[PDB]
Amino acid sequence: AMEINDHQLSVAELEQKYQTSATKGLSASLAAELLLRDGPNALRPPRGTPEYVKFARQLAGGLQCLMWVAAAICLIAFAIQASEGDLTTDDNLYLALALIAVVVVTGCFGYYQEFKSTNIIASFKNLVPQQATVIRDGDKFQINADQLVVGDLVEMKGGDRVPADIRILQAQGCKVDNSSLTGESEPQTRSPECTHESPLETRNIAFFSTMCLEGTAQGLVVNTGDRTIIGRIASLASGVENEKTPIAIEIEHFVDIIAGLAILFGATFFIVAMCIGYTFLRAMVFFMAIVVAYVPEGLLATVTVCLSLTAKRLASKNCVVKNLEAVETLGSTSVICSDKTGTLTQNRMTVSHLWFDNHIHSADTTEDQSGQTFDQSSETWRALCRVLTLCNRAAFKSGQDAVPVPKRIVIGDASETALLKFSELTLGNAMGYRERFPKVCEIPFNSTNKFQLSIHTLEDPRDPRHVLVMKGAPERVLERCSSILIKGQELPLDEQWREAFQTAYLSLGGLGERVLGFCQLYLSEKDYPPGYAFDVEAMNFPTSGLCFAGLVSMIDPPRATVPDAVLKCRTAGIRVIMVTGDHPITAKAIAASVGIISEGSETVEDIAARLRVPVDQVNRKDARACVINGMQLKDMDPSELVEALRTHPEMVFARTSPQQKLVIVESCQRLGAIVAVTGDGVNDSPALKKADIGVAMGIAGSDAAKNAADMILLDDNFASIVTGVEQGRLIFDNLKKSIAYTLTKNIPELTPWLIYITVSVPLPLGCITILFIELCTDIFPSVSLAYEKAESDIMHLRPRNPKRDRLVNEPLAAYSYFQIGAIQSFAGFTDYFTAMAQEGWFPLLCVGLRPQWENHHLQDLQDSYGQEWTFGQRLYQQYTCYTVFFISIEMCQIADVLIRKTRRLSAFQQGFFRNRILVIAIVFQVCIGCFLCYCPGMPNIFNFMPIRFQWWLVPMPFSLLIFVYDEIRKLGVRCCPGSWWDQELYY
Amino acid sequence: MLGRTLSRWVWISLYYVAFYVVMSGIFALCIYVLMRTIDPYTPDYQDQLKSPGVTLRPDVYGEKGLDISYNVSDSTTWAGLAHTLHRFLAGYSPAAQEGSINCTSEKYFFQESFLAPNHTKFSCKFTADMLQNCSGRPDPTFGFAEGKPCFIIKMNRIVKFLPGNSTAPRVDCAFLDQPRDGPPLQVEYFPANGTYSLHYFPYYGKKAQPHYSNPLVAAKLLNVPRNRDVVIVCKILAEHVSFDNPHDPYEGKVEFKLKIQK
Ligand SMILES: CCCCCCCC/C=C\CCCCCCCC(=O)OC[C@H](COP(=O)(O)OCC[N+](C)(C)C)OC(=O)CCCCCCC/C=C/CCCCCCCC
Ligand SMILES: CCCCCCCC/C=C\CCCCCCCC(=O)OC[C@H](COP(=O)(O)OCC[N+](C)(C)C)OC(=O)CCCCCCC/C=C\CCCCCCCC
Ligand SMILES: CCCCCCCCCCCCOCCOCCOCCOCCOCCOCCOCCOCCO
Ligand SMILES: CC(C)CCC[C@@H](C)[C@H]1CC[C@H]2[C@@H]3CC=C4C[C@@H](O)CC[C@]4(C)[C@H]3CC[C@]12C
Ligand SMILES: *[C@@H]1O[C@H](CO)[C@@H](O)[C@H](O)[C@H]1NC(C)=O
Ligand SMILES: *[C@@H]1O[C@H](CO)[C@@H](O)[C@H](O)[C@H]1NC(C)=O
Ligand SMILES: *[C@@H]1O[C@H](CO)[C@@H](O)[C@H](O)[C@H]1NC(C)=O
Ligand SMILES: *[C@@H]1O[C@H](CO)[C@@H](O)[C@H](O)[C@H]1NC(C)=O
Ligand SMILES: [K+]
Ligand SMILES: [K+]
Ligand SMILES: [K+]
Ligand SMILES: [K+]
Ligand SMILES: [K+]
Ligand SMILES: [K+]
Ligand SMILES: [Mg+2]
């Protein structure tokens, strides 16, 4: 328990705890022992695994290992059969190499998915001061910050960053920025007073790396290094178990299916091989061939190419991914946990409401002024707008007139900055208007007066009066007024108006907004002449019984595209949870504005107020919404946090610490959610790491948030989440089409070897030719299924159940392998026998023919006609067999890719040609085919023969059969949803 | 229930075997249609048989080729050579040749109707004695004992293949590397000039000429030096026969290592 308690200790106790002095500091020596006991006051960088060793495990894993074993056999075979001088089997060298290239090239495809690989703690050390002023042996001097130790007496002034976690003993007008703790850059006061239970809210703790905005303070170093609040946040960021993304899970699933089935098929036939009389070394080679046939050597690569073409699409909408796995996850997301400030909101205090003419008006708070405006025909409004405009000391920096008023940079406080932009947006030019009414006196806002005041010459040449204008806290502005502007007239402030005021004021307060009152008073020349000497310290002017003009309230408003983006996600079955460091009342107001809380939803505290019944008795179930604060959360059991997550579907978590965000994220994860986190602040990085996908705002985002995130929104447009959900759902549906297409041809790569082994017909399909199919002719068409549009209205579907709806499940596989793959295999053998018989070898003579076929001492083998054949001539006819089996598969892959366009829709409904990239892929397939066949030289290089036109036609009835067969299957399931035909033969 | 119920486990099985029967049935029919497009007498295409292979008896193989080596002094080193030579010449006895007939034409033997027995075409006799000195008589050692051995050069048969009719195709054997110190390979061929008579062509296939026998030529090597390694190349000189293929060293040609120890 390293939780700070030193805010609750007296000076006596603190001196005893640290063996220190609250005015003289630690002894020089003890600070040097303490330095050697605790180590540097610095954040320890955990080095992630070395870049080279991460590349290594990209060479392991199910398929990679089978390839390794296969190349191993090819090397051994190339060894054994060169240790006895047989030069023909240099195929088994080339075979090993090509496989090794495939292993290595695949290993790169899994490694160059990770674009950034930047350290997270690089950004945290960057928030840490290099220097500090310490007091040791009553000598104040400037030291390196990393030399500080618990007990040290430290001085802080405004402008410098706080050099450790510090218990404040003395402070003069000191304020800090705690955004890295709370996400909020509102300045917090630091005193030596213990103002709260938690050291995160007490005024007399200041935190390492926080900016001291103003003032001076002294205090006792209470934690250093990784024990500081910022060290703990950084620990939680870097030291998070690096879990697999939803798609990585899915990929390793089907790899473990395939690597198992490959091992089954290889090993059972190795036994069959030896059982039927082959030598051990020859069975060992069959095992290599079977694994080469059955394993899809180019599959992983096609998958990362498909992800890449989604990443490219996302990027074109200013949504940037750091690893291609992340290009999927929003598709599978079921809970979004969102930061409020600077994520859902603009992190910009903005005029939200106005009370005047006894009515509350709503100002347009959008950044692009795309909203609904308020009524400005009032003369009461013209007066209130004159007050909030003249009684302002902020100013726009020079020459930003090409900048939108929201974006412009103002010299002033957040409040005055808000009122000024509001002015510039309702009037023509606030600073110019202001200059037309020259200021002749002023009291800036002060702690004693509790208001701000100025008196002004009037623009009109004819009118010589001076106008007093004043702003401040509403009650305190009201207690100095005697009249009020209502609907063109001025009315004495009776009890009904004072009560009307109080209602409006507390109402705007209930919307989580900050309120100011605004009053005016026209001074007559008769008492104040045109040159009257308005002395501030004299207070010649009255300062009482003024005319109240109105209330103005301000809030950190939603970004404009955020409320619709949030409805979209919910419409997509995604739960949305607010998780904010800000105060609950404001959090609930923004949650409601943004649609996290729907109109009508009630908290248990809401219901309790309506029924005027205490909260103990409200039925918890009856409240759709819930607001839990950090303190309440720290009080709950986890059985209670899940009970609240289940009970109230519209959930707001306010005033949460960074660890508390991560705890909420993982609470949803333990329940089965795939969780996304959207944030921007240092305080969000732990939750950002722990989410299955972390999205950071590109502009508002802090480096820690961006570096912890897996995706960046370069334009800050939250609606890009909606795009991501869609593209993620598309890629998953399209990946299973691509994968299904790639797998199905593994079976007619395999069965030729099974027949070759167990029937001893001459080898129908060689390893080199298989690679050409797996790695070249079929790669473009599988990738073009990436561009398949959605069959259904995907953005109205629930998010997928990650336990039951997998990328590749038994229906997809069995159908692909043992139905369509079998049709292809039959086609292949049909062409093989056709090409053999038309060349002299009748089917019955191929059975058992392999030994004489493959015999270099046999130069006169007789065919079915009695013709005599050399090994050479036989070898070429073997190649002609390879080639005729190769085109049987290619032809069927045309049908195949067409039936993989749609899993449920007919091809006649959505058409065969809507996907244009696919047809280019189909055409490129046939070309590289013809090249391999009919480029001269090919027979002696890649064992490809220029086949006769008839042997292209032979397998087309099978392809047409593949189209017709799937076309009817898909018809059957549209026409019969609940039937057996769907439940078993839909994939 | 091992992934689904045992009633559903059955209706799945039935479908898959039905599918597999239909597909098997469809395939079986393709092979049957195929065996009706096919002519039992003449192959549809002879893409890989543009030029005939050549072979030689006795065929003994070492590593990467034909290698023949014996010792004139030890008759048991050539016993097997003469034996497989004799054993090969058995199908060329006059009795084994009763199924085929005398051909005197010394031209191509074209038969378009099947006048030979059991609806076949005639084939021409070739009897061992046509190889004379290299027939096993009167020298049962086929010239090995005297160190001037006979090798029999046989041409692969191809249906309807015509080698050229300006003259009979001949054999010619010479040294692969003609030794600078040496003379050319001196050879006597049986029949004279190492020719295959024109009648033996065209071959009409095993069903049309079941008793067909490839004509032979024997190459009696007279020159070859003792206790030295040499290499002999025997080429078929015919208009339609080629021997230039680098990917088939047995195309129109046959080569062999030879060493006659003493
Ligand atoms: C998971 C379970 C899978 C089950 C797969 C089962 C595969 C087996 C299916 C069927 C068995 C073979 C069907 C053969 C049908 C023959 C039909 C026929 O009547 O034709 C006649 C020929 C004989 O010709 P002839 O002498 O009359 O000609 C003389 C020429 N004339 C006629 C002009 C004079 O009969 C013949 O050839 C008989 C010899 C047939 C040749 C054997 C071929 C072996 C090759 C098998 C490969 C199969 C691959 C399957 C891929 C499955 C993927 C999962
Ligand atoms: C858990 C794993 C389960 C394993 C399943 C086991 C069940 C099946 C096992 C045995 C079935 C019957 C085995 C027959 C008995 C042994 C036969 C045998 O000893 O023959 C060995 C032959 C070699 O002898 P040769 O006369 O050709 O030599 C020629 C010599 N030379 C080259 C110098 C000319 O081997 C060759 O090379 C070529 C083969 C030629 C002989 C015909 C045998 C083929 C018959 C059936 C095979 C089908 C089994 C498929 C099972 C599929 C399960 C999914
Ligand atoms: C619902 C969809 C399901 C149906 C799927 C249908 C798929 C349709 C795909 C269409 C594919 C078209 O393929 C064209 C193939 O062209 C083959 C060319 O054949 C040439 C025939 O020549 C035989 C070759 O003999 C070898 C010797 O050639 C001598 C002549 O050579 C001249 C110079 O050429 C050198 C190479 O041959
Ligand atoms: C045609 C003959 C020779 C082979 C028959 C063998 C049987 C037992 C095989 C062949 C095809 C196989 C099926 C292929 C497809 C599926 C669907 C999958 O979701 C579960 C496994 C299951 C159900 C397999 C069970 C076993 C199976 C039915
Ligand atoms: C066919 O004719 C040949 C003639 O050589 C004869 O030897 C054989 O016995 C006959 N066979 C049949 C089945 O008629
Ligand atoms: C062939 O035999 C005859 C008869 O003995 C003989 O004259 C002739 O020289 C022999 N030729 C050779 C090459 O031995
Ligand atoms: C060679 O064969 C042709 C067949 O085209 C024939 O017409 C010609 O007369 C023959 N010539 C000789 C010299 O044999
Ligand atoms: C041939 O055999 C004889 C005796 O049988 C032997 O002396 C001689 O060395 C052999 N030749 C060679 C080359 O070894
Ligand atoms: K493969
Ligand atoms: K500002
Ligand atoms: K004036
Ligand atoms: K920030
Ligand atoms: K993450
Ligand atoms: K994670
Ligand atoms: Mg924020």
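Please read every residue number as a count from 1 along the shown chain.
In case you wondered, yes, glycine gets a Cβ from its N, Cα and C as well.
The mutagenesis experiment A:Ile73 to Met (Swiss-Prot position 120) is recorded by Swiss-Prot, whose note states: Has normal potassium-dependent ATPase activity. For A:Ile73 (mutagenesis position), applying a Cβ distance below 8 Å and a minimum sequence separation of six or more within one chain yields A:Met284, A:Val285, A:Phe287, A:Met288.
Among the mutagenesis experiments that Swiss-Prot reports, A:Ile73 to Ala (Swiss-Prot position 120) is described with the note: Has potassium-independent constitutive ATPase activity.
Where Swiss-Prot documents A:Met288 to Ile (Swiss-Prot position 335) as a mutagenesis experiment, the accompanying text is: Has normal potassium-dependent ATPase activity.
Looking at Swiss-Prot, the entry for mutagenesis of A:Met288 to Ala (Swiss-Prot position 335) says: Has potassium-independent constitutive ATPase activity. A:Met288 (mutagenesis position) counts 25 other C-beta atoms within 10 Å of its own C-beta, drawing on all protein chains shown.
Positions annotated as K(+) binding site by Swiss-Prot, on the basis of experimental evidence: A:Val292, A:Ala293, A:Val295, A:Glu297, A:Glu749, A:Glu774. Cβ neighbour count for A:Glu297 (mutagenesis position): 25 (other Cβ atoms within 10 Å of its Cβ, all protein chains included).
A:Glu297 to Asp (Swiss-Prot position 344) appears in Swiss-Prot as a published mutagenesis result, with the remark: Loss of ATPase activity.
Looking at Swiss-Prot, the entry for mutagenesis of A:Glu297 to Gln (Swiss-Prot position 344) says: Reduces potassium-dependent ATPase activity.
The Cβ neighbour count for A:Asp339 (Mg(2+) binding site), using a 10 Å radius over every protein chain in view, is 28. DSSP assigns A:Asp339 (Mg(2+) binding site) to coil in the three-state reduction, placing it in neither a helix nor a strand. Feature annotation from Swiss-Prot assigns Mg(2+) binding site to A:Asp339, A:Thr341, A:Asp680, A:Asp684.
As annotated by Swiss-Prot, active site, 4-aspartylphosphate intermediate applies to A:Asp339, with the evidence given as experimental evidence.
Reduced to three states, the DSSP call for A:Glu749 (mutagenesis position) is helix. Taking a C-beta cut-off of under 8 angstroms and a sequence separation of 6 or more, A:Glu749 (mutagenesis position) has the following same-chain neighbours: A:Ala293, A:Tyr294, A:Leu765, A:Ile770, A:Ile773, A:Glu774, A:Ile889. Annotation of the published mutagenesis A:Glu749 to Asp (Swiss-Prot position 796) in Swiss-Prot: Reduces potassium-dependent ATPase activity; the original residue is retained in the structure shown.
What Swiss-Prot says about the mutagenesis result for A:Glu749 to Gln (Swiss-Prot position 796) is this: Has normal potassium-dependent ATPase activity.
Under the three-state DSSP scheme, A:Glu774 (mutagenesis position) falls in the helix class. While the structure shown retains the original residue, Swiss-Prot records the mutagenesis experiment A:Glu774 to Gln (Swiss-Prot position 821) with this note: Has potassium-independent constitutive ATPase activity.
Experimental mutagenesis at this site is recorded by Swiss-Prot as A:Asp778 to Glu (Swiss-Prot position 825), annotated: Reduces potassium-dependent ATPase activity.
In this structure, of the recorded positions A:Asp684, A:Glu774, the smallest number of CB atoms within 10 A of the CB marks A:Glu774.
Geometry remark: A:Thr341 (Mg(2+) binding site) versus A:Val292 (K(+) binding site), CA distance 55 Å. DSSP assigns A:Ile73 (mutagenesis position) to a helical segment in the three-state reduction. Ranking the recorded positions A:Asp339, A:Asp684, A:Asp778 by the distance of their Cα atoms from the Cα of A:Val295 (K(+) binding site) places A:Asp778 first. Note on the binding-site residues A:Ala293, A:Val295: the fewest other CB atoms within 10 A surround the CB of A:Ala293. Listed in sequence order, the recorded positions among A:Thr341, A:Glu774, A:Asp778 whose CB lies under 6 angstroms from an atom of ligand 15 come out as A:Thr341. According to DSSP, A:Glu297 (mutagenesis position) is assigned to coil rather than to any helix or strand.
If you measure from the Cα atom of A:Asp339 (Mg(2+) binding site) to that of A:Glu297 (mutagenesis position), you get 43 Å.
According to DSSP, A:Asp680 (Mg(2+) binding site) sits in a coil region rather than a helix or strand. Minimal Cβ crowding within 10 Å, among the recorded positions A:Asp680, A:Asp778, is found at A:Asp778.
Within 10 Å (C-alpha to C-alpha) of A:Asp680 (Mg(2+) binding site) lies none of the recorded positions A:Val292, A:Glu297, A:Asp778. Closest in space to A:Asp684 (Mg(2+) binding site), of the recorded positions given as A:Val292, A:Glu297, A:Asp778, is A:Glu297, taking the CA atom of each residue.
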